[PDB]
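Enquirer: After the structure tokens below, expect a handful of questions from me.
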Amino acid sequence: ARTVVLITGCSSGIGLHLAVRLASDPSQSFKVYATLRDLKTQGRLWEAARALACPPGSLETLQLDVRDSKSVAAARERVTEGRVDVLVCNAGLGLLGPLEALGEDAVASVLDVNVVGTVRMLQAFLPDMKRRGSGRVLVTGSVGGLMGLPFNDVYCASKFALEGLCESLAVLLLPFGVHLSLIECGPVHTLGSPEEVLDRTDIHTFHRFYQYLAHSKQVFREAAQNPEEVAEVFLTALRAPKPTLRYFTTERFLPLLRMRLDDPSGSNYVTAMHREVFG
Amino acid sequence: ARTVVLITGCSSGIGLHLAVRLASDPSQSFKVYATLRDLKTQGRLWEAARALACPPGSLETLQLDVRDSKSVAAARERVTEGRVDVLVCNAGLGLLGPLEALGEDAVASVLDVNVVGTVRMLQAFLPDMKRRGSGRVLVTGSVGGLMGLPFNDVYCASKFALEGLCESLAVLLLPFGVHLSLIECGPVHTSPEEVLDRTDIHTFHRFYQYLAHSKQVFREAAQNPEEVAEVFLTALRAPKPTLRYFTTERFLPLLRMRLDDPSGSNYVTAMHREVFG
């Protein structure tokens, strides 16, 4: 019988493309529960599943809101096979702006979804994998969790939080046979404001922001991968017999992660990334 | 022009010790606002300050609960000089255990106090430093924010979060004249029915292995809050301060081993045997 996969954040992007890539795999070894915050966004998913000709019963949708442990629980109970072989923690919010303009609730929500939500997922599904002696957990990580970037203060916070969360658990899970990996993504082919911003921020920050934005759209256009490409990395990690804690989707940033970790006082990275972003 | 300093989490430990040290400084160069979750708890602080004859008016206490933006803003406007030269984000909570055994609320508390709490402070105090073109922010970091350790999953997630938040602001903040630094601490001096039900027997084992191993590292490695406090003073008076300062070099090897292997497999192997016999 098949490898049972459950994936959070499947309405679009990586989650959507991974779920159908797995459910449509010519091996037909995967049963996929693609989970979604709101079942009303499932159109694109079911369209793509139908384009790739996913066999009947390879793909099912569940509603799963990672802010709500009872929603988490109810989705787990809906896994008829009664176990999960592969958990993919992929749901995540973005947030982009000068720290002082971001609404307090929005800061809270990014943490609650990206970090607390990933904790809830692991709390709900890890016990069974431990008791069993097997399971793959994959977490959609980020380059913004390895290095900080201006105006991504809270997004970066949350992705660094995943590093810490996962690295700690991975040290516990060795003699269990459960393999937690992070899939470190760079930019990908799939948040700001105006008078809201400037009122709260200051006249010089206001302009340093769009010098970041209009710079970012450059790096978008030279390394923003396909989610198919990314999905495919999640696959290599599943089929890995001894998977590592991190996998990288693109190499275009391993220069800086060399430079960053040369200086343990860290002010080399600060200087170099400031020049590289602005001038 | 005295240096105005505002510090969170001053009822005890690092925050208390830094507060009295700056207020007693022979120069009387510093005016200290030492803040507390609850003011009723300020007894020990003033006793410590009285011990070093901190002159009158060199130390003020305030209530500041970092979970509440109004507490943060009210505390800010009690700063009679109308500015802060040095902001110390030191308030923090701990949480230790197997992930599946920790309460959901406890998990959200740690993130809210440790991460969002620090974001609130920065939201309330940074803009003033930006328009003025000057200011220092010191944040109490941890080696647990540089490397993950078993049963410290949520604690580490929060200290890692601090690293990303601060490193991201630091890149924005060079040209404004505002220096942010993390003071990276190691350990610092100051039930199995309920465990077992919420966790397999396998993990119940490891947790107590870890607990015995932690005891030892604490006996060997722990620092006085006063030694830590002195590193904050170095950062304060560094003419161009760096993003991190370490209160110990003890764990820098383990940290480099982790920096050697970006795939992270080496770190985990090493720390697993190192921790579990």
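All residue numbers given for chain A refer to Swiss-Prot; the residues shown span 2-191, 198-286 in order.
We read in the header that X-ray crystallography, 2.2 Å was used to get this structure.
From the backbone N, Cα and C atoms, a Cβ is placed for every residue, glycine too.
Okay, these came from Swiss-Prot:
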type	residues	note
ACT_SITE	A:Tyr156	active site, proton acceptor
BINDING	A:10-38, A:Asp66, A:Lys160	NADP(+) binding site
BINDING	A:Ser143	substrate binding site
MUTAGEN	A:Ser135 to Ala	Abolishes phosphorylation. No effect on 17-beta-hydroxysteroid dehydrogenase activity
MUTAGEN	A:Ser143 to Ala	Loss of 17-beta-hydroxysteroid dehydrogenase activity
MUTAGEN	A:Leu150 to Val	Alters substrate specificity
MUTAGEN	A:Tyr156 to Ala	Loss of 17-beta-hydroxysteroid dehydrogenase activity
MUTAGEN	A:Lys160 to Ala	Loss of 17-beta-hydroxysteroid dehydrogenase activity
MUTAGEN	A:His222 to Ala	No effect on conversion of estrone to 17beta-estradiol
MUTAGEN	A:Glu283 to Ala	No effect on conversion of estrone to 17beta-estradiol
MUTAGEN	A:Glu283 to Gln	No effect on conversion of estrone to 17beta-estradiol
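Would you situate these features in the structure and describe their surroundings?
Expert: According to its DSSP assignment, A:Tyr156 (mutagenesis position) is helical. Over all protein chains present, the Cβ of A:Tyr156 (mutagenesis position) has 27 other Cβ atoms lying within 10 Å.
On its own chain, A:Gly14 (NADP(+) binding site) has A:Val189, A:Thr191, A:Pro234 as residues at least 6 apart in sequence with a Cβ closer than 8 Å to its own Cβ.
In the three-state DSSP assignment, the secondary structure recorded for A:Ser143 (mutagenesis position) is strand.
DSSP classifies A:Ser135 (mutagenesis position) as coil under the three-state reduction.
Close to A:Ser143 (mutagenesis position) in the fold, though at least 6 residues off in sequence, lie A:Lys160, A:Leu163, A:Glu185, A:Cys186, A:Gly187, each with a CB less than 8 Å from its CB.
Shown in sequence order, A:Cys157, A:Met280, A:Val284 are the residues of the chain, 6+ apart in sequence, with a C-beta less than 8 angstroms from the C-beta of A:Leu150 (mutagenesis position).
The number of other CB atoms found within 10 A of the CB of A:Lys160 (mutagenesis position), across every protein chain shown, is 30.
DSSP gives A:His222 (mutagenesis position) a helix state. Counting only same-chain residues six or more apart in sequence, the Cβ atoms lying under 8 angstroms from the Cβ of A:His222 (mutagenesis position) belong to A:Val284, A:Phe285.
Shown in sequence order, the list is empty: the chain has no residue 6+ apart in sequence with a C-beta less than 8 angstroms from the C-beta of A:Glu283 (mutagenesis position).
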Enquirer: My list of recorded positions is A:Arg22, A:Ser135, A:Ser143; which of them have a Cβ under 8 Å from any chain B Cβ, in sequence order?
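Expert: The recorded positions close to chain B: there are none.
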Enquirer: Long-range same-chain neighbours of A:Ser30 (NADP(+) binding site), Cβ under 8 Å, sequence gap at least 6?
Expert: A:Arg3, A:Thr4
Enquirer: Can you count the other CB atoms that lie within 10 A of the CB of A:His18 (NADP(+) binding site)?
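Expert: For A:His18 (NADP(+) binding site), the 10 Å Cβ neighbour count is 23.
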Enquirer: Which of the binding-site residues A:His18, A:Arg22, A:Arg38 has its Cα nearest to the Cα of A:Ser135 (mutagenesis position)?
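Expert: Comparing Cα positions, the closest of these binding-site residues turns out to be A:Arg22.
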Enquirer: How many whole Å apart are the CA atoms of A:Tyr34 (NADP(+) binding site) and A:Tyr156 (mutagenesis position)?
Expert: 27
Enquirer: Please compare the recorded positions A:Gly10, A:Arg22, A:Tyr34, A:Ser135 by how many other CB atoms fall within 10 Å of each one's CB, and tell me which has the fewest.
Expert: A:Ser135
Enquirer: Please give me the CB contact count at 10 A for A:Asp26 (NADP(+) binding site), counting all chains in the structure.
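Expert: A:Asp26 (NADP(+) binding site) is surrounded by 17 other Cβ atoms within 10 Å.
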